[PDB]
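Trainee: Take a look at this one; I'll ask things after.
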Amino acid sequence: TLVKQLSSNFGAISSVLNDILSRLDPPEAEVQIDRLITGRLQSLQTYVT
Amino acid sequence: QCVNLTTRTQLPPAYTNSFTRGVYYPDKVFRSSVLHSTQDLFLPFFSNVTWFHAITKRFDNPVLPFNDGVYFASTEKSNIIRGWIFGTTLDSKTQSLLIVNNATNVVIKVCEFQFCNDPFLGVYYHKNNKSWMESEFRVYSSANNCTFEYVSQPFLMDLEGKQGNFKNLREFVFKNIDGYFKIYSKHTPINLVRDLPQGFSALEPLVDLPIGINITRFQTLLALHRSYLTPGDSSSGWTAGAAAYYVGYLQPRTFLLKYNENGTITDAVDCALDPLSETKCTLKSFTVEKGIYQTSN
Amino acid sequence: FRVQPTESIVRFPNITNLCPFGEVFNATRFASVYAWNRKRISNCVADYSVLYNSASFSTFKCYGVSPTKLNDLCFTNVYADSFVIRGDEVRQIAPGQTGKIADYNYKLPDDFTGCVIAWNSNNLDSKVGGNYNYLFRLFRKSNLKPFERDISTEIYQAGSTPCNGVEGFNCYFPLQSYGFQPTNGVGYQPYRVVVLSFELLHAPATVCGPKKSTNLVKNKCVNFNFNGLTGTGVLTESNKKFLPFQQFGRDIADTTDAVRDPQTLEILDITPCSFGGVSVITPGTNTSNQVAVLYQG
Amino acid sequence: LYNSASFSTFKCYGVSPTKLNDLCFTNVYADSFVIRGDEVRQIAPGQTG
Ligand SMILES: *[C@@H]1O[C@H](CO)[C@@H](O)[C@H](O)[C@H]1NC(C)=O
Ligand SMILES: *[C@@H]1O[C@H](CO)[C@@H](O)[C@H](O)[C@H]1NC(C)=O
Ligand SMILES: *[C@@H]1O[C@H](CO)[C@@H](O)[C@H](O)[C@H]1NC(C)=O
Ligand SMILES: *[C@@H]1O[C@H](CO)[C@@H](O)[C@H](O)[C@H]1NC(C)=O
Ligand SMILES: *[C@@H]1O[C@H](CO)[C@@H](O)[C@H](O)[C@H]1NC(C)=O
């Protein structure tokens, strides 16, 4: 389940970080980065608990 | 001009049951030894598939509705089935895709076609030389405007008026999504003609075309065999060979696909056919242990 | 611990065709908004250098992609939509915006991924007495779905009075002439607006950036770019068998582990470079200052 | 009133004539006068005479 949670969008345009980085400029990209960061951090917290 | 077929016997269409046939690769990705689950248009297992037969002077080219999708499977020996017409109005008022295979180049073009009431292909056996030629090509009348045309390489086949048992099984799936015409094909040798055999045969994609027209009706093209012992008229002497093709309709369904080591789809399981099938879909396994499980709400 | 990449490689298809931007932008006859024209572009290298130069371009807005990066990644099925709208309406042709023209004519999906290019037209699309060739719809029963066209010409029904041919009270034709004139203000001048839509839609890619392809190096931790796919891992020869239509590979985790080289059509595996972990052991600062380093993996 | 069709002219400016009861108004004011046949165009928004 931890590994499968890695593929979700969490609201970003794409799940893969590299696709977001290449397609979008830095100023616009960081929001899409923030979505993924929050989602993955929450998944890690759940697993640890 | 187009000759009109006459004196043809009309019979009610029979019904037969499919047996877990019609699974195709849904993507270009390669997977091995993975129980992947996908959601797309599929032919549900054990479905009610209409069965047509062509054989006194029994003939049938009904204009069947296209619906969301079509599973066209024809078992034949003499290749009496040649091509399919895909049009909405079928009266040269709207674009009508024409896929026809003949002795000449395979013709896959979209144009405004004034299709006649009976678009039947005709192959005549000549007496000057012992060869079969398509003396009749009066399927349509004219093609004023042609938006897109694609002519492939010529294909040669032995066309004869034989009533023997079918030698091969050909399966085709047609889908019209996002303006792209997708055709999946498979070719499996077969000898039994009673019904479709059991088993799973994955269909590999054949070709994709950007026709970009919406289709509501389609019609199959059946060749007519006229030998030197027959007058060759549409009234008499037009007796065609034995023909059997099955038409099924796709629906939105969820399948669980099994890939072996080489990447081929050996088996599949529906997720709405039975409670046991739903349980196997939930657990993502083909075997279920003793116990009690919660499938849905 | 980490292993750092040494070199970078790019593997793009070898395409010599150049996409005809001339027809798209510099067209003598330019379509109307009521019936917008769609052009399909494929199998050509697209140079977007001219686009960000902004030569005589009033508005250059890109959604979902950055114009500077447009000549890097690689796409499929470039669409071009041409239509003519009034000078104060170019703003409303944008994702998530509703307006009189947008609801009753060409509209953009909320998930649009493309660039909107607009430039002003002074008198090329204007007449001294008013250009009435261009038409727009101000009436419609139901708002259009994304990427829809209307060819119907019927009188709109208002109230209980029948319309669509029964002309009378509360019967107005939805189509109206724009009436462009060179004497009007800047906000009433016709503007030529072209919409580009970009989608991958499959593994194969047709329109690719003018970036040169370098040689191939194997068995070294390097940066690889296959048809716009960016990653970092060692590249080795692969024994995995791909069916001819298949182009990529995926594992259980769904990350790419194999890919086909576009130039040479050779299957090669991808393996991530080793990272591991570092642990340092000490007999104690009091006893000595020597340490031993353990690498986990 | 819209379906009555007893009015030679039934034009709504700034609001949809078909959907008028749907929208509530804080205050409604009515002005009444009878003019000639060549003066209806004069009584219109953006019209001067
Ligand atoms: C298919 O439907 C027909 C009625 O349309 C029915 O008579 C027939 O039994 C059905 N097929 C099967 C295998 O039950
Ligand atoms: C074929 O296209 C031309 C060009 O617009 C058109 O004038 C003609 O009417 C079309 N033919 C038919 C049968 O509509
Ligand atoms: C399909 O084509 C027919 C042609 O008569 C048209 O009436 C219908 O609106 C079309 N449907 C869609 C969804 O475009
Ligand atoms: C994969 O292909 C090889 C070579 O044809 C064959 O030996 C092997 O049995 C196949 N594996 C399957 C079909 O699972
Ligand atoms: C180191 O060991 C000696 C001997 O016991 C002791 O006197 C000294 O305080 C120790 N120093 C530290 C930093 O542990």
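By the numbers in Swiss-Prot, the shown part of chain B spans 14-68, 76-317.
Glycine residues also receive a Cβ, built from the backbone N, Cα and C atoms like all the rest.
In case it helps, Swiss-Prot gives these features for our protein:
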VARIANT   B:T19 to I  In strain: Omicron/BQ.1.1, Omicron/XBB.1.5, Omicron/EG.5.1
VARIANT   B:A67 to V  In strain: Eta/B.1.525, Omicron/BA.1
VARIANT   B:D80 to A  In strain: Beta/B.1.351
VARIANT   B:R102 to I  In strain: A23.1
VARIANT   B:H146 to Q  In strain: Omicron/XBB.1.5, Omicron/EG.5.1
VARIANT   B:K147 to E  In strain: Omicron/BA.2.75
VARIANT   B:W152 to C  In strain: Epsilon/B.1.427/B.1.429; when coupled with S13I induces resistance to NTD antibodies by changing disulfid bond in positions 15-136 to 136-152
VARIANT   B:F157 to L  In strain: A23.1, Omicron/BA.2.75
MUTAGEN   B:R190 to K  Partial loss of biliverdin affinity
VARIANT   B:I210 to V  In strain: Omicron/BA.2.75
VARIANT   B:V213 to G  In strain: Omicron/BA.2, Omicron/BA.2.12.1, Omicron/BA.2.75, Omicron/BA.4, Omicron/BA.5, Omicron/BQ.1.1
VARIANT   B:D215 to G  In strain: Beta/B.1.351
VARIANT   B:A222 to V  In strain: 20A.EU1
MUTAGEN   B:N234 to Q  Increased resistance to neutralizing antibodies
Trainee: Across all protein chains in the structure, which of the variant positions B:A67, B:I210, B:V213, B:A222 has the highest Cβ count within 10 Å?
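Mentor: In terms of Cβ crowding, the pick is B:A67.
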Trainee: Please compare the variant positions B:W152, B:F157 by how many other CB atoms fall within 10 Å of each one's CB, and tell me which has the fewest.
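Mentor: So among B:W152, B:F157, the variant positions given, the one with the fewest Cβ atoms within 10 Å is B:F157.
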Trainee: Using C-alpha atoms, which one of the recorded positions B:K147, B:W152, B:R190, B:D215, B:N234 comes nearest to B:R102 (variant position)?
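Mentor: That would be B:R190, nearest by Cα distance.
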Trainee: Please check each of the variant positions B:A67, B:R102, B:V213, B:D215 and report the ones with a CB atom less than 6 Å from an atom of ligand 3, ordered along the sequence.
Mentor: none
Trainee: Compare the C-alpha of B:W152 (variant position) with the C-alpha of each of the recorded positions B:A67, B:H146, B:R190, B:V213, and give the closest one.
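Mentor: Of the recorded positions B:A67, B:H146, B:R190, B:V213, B:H146 has its Cα closest to that of B:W152 (variant position).
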Trainee: Counting across all protein chains shown, how many other Cβ atoms sit within 10 Å of the Cβ of B:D215 (variant position)?
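Mentor: Taking every protein chain into account, the count is 14.
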Trainee: Around the Cβ of B:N234 (mutagenesis position), how many other Cβ atoms lie within 10 Å? Please give the count over every shown protein chain.
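Mentor: Excluding its own Cβ, B:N234 (mutagenesis position) sees 11 Cβ atoms within 10 Å.
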Trainee: CA-CA, which of the variant positions B:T19, B:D80, B:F157 lies nearest B:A67 (variant position)?
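Mentor: That would be B:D80, nearest by Cα distance.
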Trainee: Do you know offhand how many angstrom separate B:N234 (mutagenesis position) and B:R190 (mutagenesis position) by C-alpha?
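Mentor: That separation, Cα to Cα, works out to 25 Å.
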Trainee: Can you give me the Cα-Cα distance between B:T19 (variant position) and B:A222 (variant position) in Å, rounded to a whole number?
Mentor: 40
